Amino acid sequence: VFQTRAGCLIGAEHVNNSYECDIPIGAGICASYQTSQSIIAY
Amino acid sequence: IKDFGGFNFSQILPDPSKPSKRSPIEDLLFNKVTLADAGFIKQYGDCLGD
Ligand SMILES: *[C@@H]1O[C@H](CO)[C@@H](O)[C@H](O)[C@H]1NC(C)=O
């Protein structure tokens, strides 16, 4: 469970690092499918 | 912010002594224009109560 300004996202793991955007979410948040693989939001 | 030769850029460079690190002219422009969307999270309870 992760709360953003565009809403709250369920099913993703929050990470402190910053990468390039792959799938745009909104309000400065993007998501990607990364490595035992899972969805991450950053 | 060093000696530029007598040039003031304070009105256009961000002001550290304030949040969001934005210029005074940018502050004024942001104040003049009014938006109907203050935020983007309006819950069911907010509309049900009012
Ligand atoms: C112009 O720059 C000086 C420093 O060089 C600063 O003291 C002054 O306040 C600046 N001008 C304005 C209107 O803030």
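Just so it is clear, chain B uses Swiss-Prot numbers, and the residues here are 794-843, in order.
Method on record in the header is electron microscopy, 2.5 Å.
Using the three backbone atoms N, Cα and C, a Cβ is placed for every residue, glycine included.
While the structure shown retains the original residue, Swiss-Prot records the natural variant B:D796 to H with this note: In strain: B.1.1.318. For B:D796 (variant position), the Cβ neighbour count at a 10 Å cut-off comes to 6, with all displayed protein chains included. DSSP classifies B:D796 (variant position) as coil under the three-state reduction.
Record note (Swiss-Prot) on the natural variant B:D796 to Y: In strain: 19B/501Y, Omicron/BA.1, Omicron/BA.2, Omicron/BA.2.12.1, Omicron/BA.2.75, Omicron/BA.4, Omicron/BA.5, Omicron/BQ.1.1, Omicron/XBB.1.5, Omicron/EG.5.1.
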